[PDB]
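Chemist: Shown below is the structure under consideration.
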Amino acid sequence: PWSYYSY
Amino acid sequence: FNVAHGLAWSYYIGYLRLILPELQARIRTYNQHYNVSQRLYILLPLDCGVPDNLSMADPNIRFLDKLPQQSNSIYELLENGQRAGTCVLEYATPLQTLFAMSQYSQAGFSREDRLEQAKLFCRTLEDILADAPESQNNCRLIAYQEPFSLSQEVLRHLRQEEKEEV
Amino acid sequence: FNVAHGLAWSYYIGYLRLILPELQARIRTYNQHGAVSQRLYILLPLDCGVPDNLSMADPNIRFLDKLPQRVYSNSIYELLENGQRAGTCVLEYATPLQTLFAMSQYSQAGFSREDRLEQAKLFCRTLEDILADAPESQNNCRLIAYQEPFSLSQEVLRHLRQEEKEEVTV
């Protein structure tokens, strides 16, 4: 997906 | 002023640049079975409306499998209940960021501004991939403004790509 | 062509707006078990250099635990002075800043080192205005903008003690 930033 | 610029560059720098280079190899390894297409088809609905399931947008678009690693998913396209094409299909996720801004009153983002930035996002991403090495012409952009069969619109592009390949 | 506008808005719409509302409640449950600040401190290194481990940037910043609970993982860090615990807070980098760094290493982008710093300042200003008119309203968020030449642990400690000052005066 677009979990570009931290997860 | 133009929020699409950041969304396009971030979408390419943070996502497309990291899945596109090896995309063909993952499809080729998958394509070893059932001796489908080589490109990543990105849907750009100019309404910035991304459903959670693609099957809803068009009943002739159905899930088939997920592309195994070496997350993208392979979809099957139908015509009169018969499979007419199979490709890796995915939405331009930054379009939901444009939609959420239009539902954020404190943003000042109107529905007209959403369409304008959506069109700018498509043009900017096009120029980006044009000058990009990772593109390799393994990624095609499907921009469509709802009023039209989305399954037919993708189908038109799949048959054209096969035409060029031969 | 200001790329920071998109990066800031996406960072708030896709991340900050989804972890900030309940951030305090996660911290309160943790503090039931020392004490942790109430705000999320975001580091904005204007050089756009985000290391994989914060301990490298400053040896006086050490990992302590991750804040217990789309779902996103935030972690609590402790700041040191002469080997003694002087503060503990939820610390994290501005992830979109690496996007500015990667663009500057992309020749086809035309993004120079001067353009990266310029966009970094725009990213910091825009996020400020966004959060100011925001429901969370930085009431759970502080912005740390620093240009490396500097003790990073001392700069965050300075803001932490100021927050404690405000918490007992106002």
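The numbers used for chain B are those of Swiss-Prot, and the residues that appear cover 153-187, 194-228, 241-317, 323-341, in sequence.
Header says: X-ray crystallography, 2.5 Å.
Cβ atoms here come from the backbone N, Cα and C positions, even for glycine.
Copying in the features that Swiss-Prot gives for the protein in this structure:
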type	residues	note
MUTAGEN	B:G158 to A	Constitutively active mutant that promotes the production of type I interferon in absence of cGAMP ligand
MUTAGEN	B:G166 to S	Slight decrease in c-di-GMP-binding
MUTAGEN	B:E260 to A	Strong decrease in c-di-GMP and cGAMP-binding
MUTAGEN	B:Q266 to I	Renders the enzyme sensitive to 5,6-dimethylxanthenone 4-acetic acid (DMXAA) drug, leading to activation of the STING1 pathway; when associated with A-162
MUTAGEN	B:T267 to A	Strong decrease in c-di-GMP-binding
Chemist: With a CB cutoff of 8 A to chain C, go through the mutagenesis positions B:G158, B:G166, B:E260, B:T267 and name the hits, or write none.
Modeler: B:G158, B:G166, B:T267
Chemist: C-alpha of B:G158 (mutagenesis position) to C-alpha of B:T267 (mutagenesis position): distance in Å?
Modeler: 11
Chemist: In the deposited model, 5 residues lying between B:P317 and B:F323 are absent; what is the Cα-Cα distance separating these two residues, in Å, to the nearest whole number?
Modeler: 7
Chemist: Quick one: of B:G158, B:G166, B:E260, which mutagenesis positions have a CB closer than 8 A to some CB in chain A?
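Modeler: Cβ contacts with chain A under 8 Å: B:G166.
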Chemist: Show which residues of the chain containing B:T267 (mutagenesis position), separated from it by at least 6 in sequence, have their CB under 8 Å from its CB.
Modeler: B:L159
Chemist: How many Å lie between the CA of B:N187 and the CA of B:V194, given 6 residues are missing there?
Modeler: 10
Chemist: Before the 12 missing residues sits B:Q228, after them B:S241; how far apart are their C-alpha atoms, in Å?
Modeler: 12
Chemist: Of B:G158, B:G166, the mutagenesis positions given in the record, which has the fewest other CB atoms within 10 A of its CB?
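Modeler: Lowest Cβ count within 10 Å among the mutagenesis positions (B:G158, B:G166) is B:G166.
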Chemist: Give the number of CB atoms, excluding that of B:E260 (mutagenesis position) itself, located within 10 Å of its CB.
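Modeler: The answer is 18 other Cβ atoms.
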Chemist: Including all protein chains displayed, how many Cβ atoms other than that of B:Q266 (mutagenesis position) lie within 10 Å of its Cβ?
Modeler: 16
Chemist: Fill in the CA-CA distance, B:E260 (mutagenesis position) to B:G166 (mutagenesis position), as an integer in Å.
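Modeler: Distance between the two Cα atoms comes out at 16 Å.
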